Amino acid sequence: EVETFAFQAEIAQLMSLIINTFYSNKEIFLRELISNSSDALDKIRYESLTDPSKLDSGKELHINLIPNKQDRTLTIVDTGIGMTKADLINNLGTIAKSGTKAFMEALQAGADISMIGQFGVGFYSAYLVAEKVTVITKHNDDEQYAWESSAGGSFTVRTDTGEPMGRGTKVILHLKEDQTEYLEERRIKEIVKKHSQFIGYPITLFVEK
Ligand SMILES: N=c1nc2c3c(NCCO)cc(F)cc3nc(Cc3ccc4c(c3)OCO4)n2[nH]1
């Protein structure tokens, strides 16, 4: 059963701005997604400090980057706290609305698209490089869900019956035809070294077969 939802007007506007604005410094999407992973990992780590059983769904706290040339996807996987259905339907939309308003105001005051992450909407930088984004997520005491959107004003959510992930978030970027540079080992290594050198969790860049 697949449910389709409308983005709030302000979030659709943000996505169209990201998709339509001429802006060459697209590589920052990776910094933003890795930063999101670090935050999700910090959250589960903090919870585990007072309740060790929070890690029953997996003790390892890390990030995997997985390029796949055949599927034309770059996947960012973390074992962080994950997301509830309420996150995907209501919570992150409430945060995105106020964050978008502030991001828009900053852009008018001379800020640039790379500063998106400072407004709690860095996730949407994925649309700088991806035609479709699929997110698989699992939070303790909630079911595994797949969220998906190719923008255009709507997203879907379904309960995911594919491979179980234990706990965390997996962002699958279906890359635009002209953005396949972010599948090259040398390029990903460069971007990670440049923007994500002090992340407090292992980042493993998988090699392609
Ligand atoms: N403003 C954001 N929106 C998302 C976000 C998202 N938004 C569309 C929901 O209908 C879908 C998704 F699959 C992952 C996301 N992942 C993130 C990153 C994030 C940030 C804070 C969080 C979070 C995830 O989960 C709990 O608190 N965001 N941030």
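What you see of chain A is 16-224, where the numbers are those given in Swiss-Prot.
This entry, so its header tells us, was determined using X-ray crystallography, 1.9 Å.
Just so you know, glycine gets a Cβ as well, placed from its N, Cα and C.
Record note (Swiss-Prot) on the mutagenesis of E47 to A: Strong ATP-binding. Strong interaction with HSF1, HIF1A, ERBB2, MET, KEAP1 and RHOBTB2. No effect on interaction with TSC1. Look at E47 (mutagenesis position): DSSP puts it in a helix. Under a cutoff of 8 A between CB atoms, and with a sequence separation of 6+ in the same chain, the neighbours of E47 (mutagenesis position) are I131, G132, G137, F138, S140, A141.
Listed in sequence order, the residues of the same chain lying 6 or more apart from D93 (mutagenesis position) and placing their CB within less than 8 Å of its CB are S52, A55, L56, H77, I78, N79, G183, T184, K185, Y216. When secondary structure is read from DSSP and collapsed to three states, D93 (mutagenesis position) falls in the strand class. Under its mutagenesis annotations, Swiss-Prot gives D93 to A the following note: Impaired ATP-binding. Strong interaction with HIF1A, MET, KEAP1 and RHOBTB2. Loss of interaction with HSF1 and ERBB2. Los of interaction with TSC1.
Long-range neighbours of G97 (mutagenesis position) (same chain, six or more residues apart, CB within less than 8 Å of its CB): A55, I59, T152, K153, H154, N155, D157, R182, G183, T184. Experimental mutagenesis is annotated in Swiss-Prot for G97 to D, with the remark: Abolishes ATPase activity.
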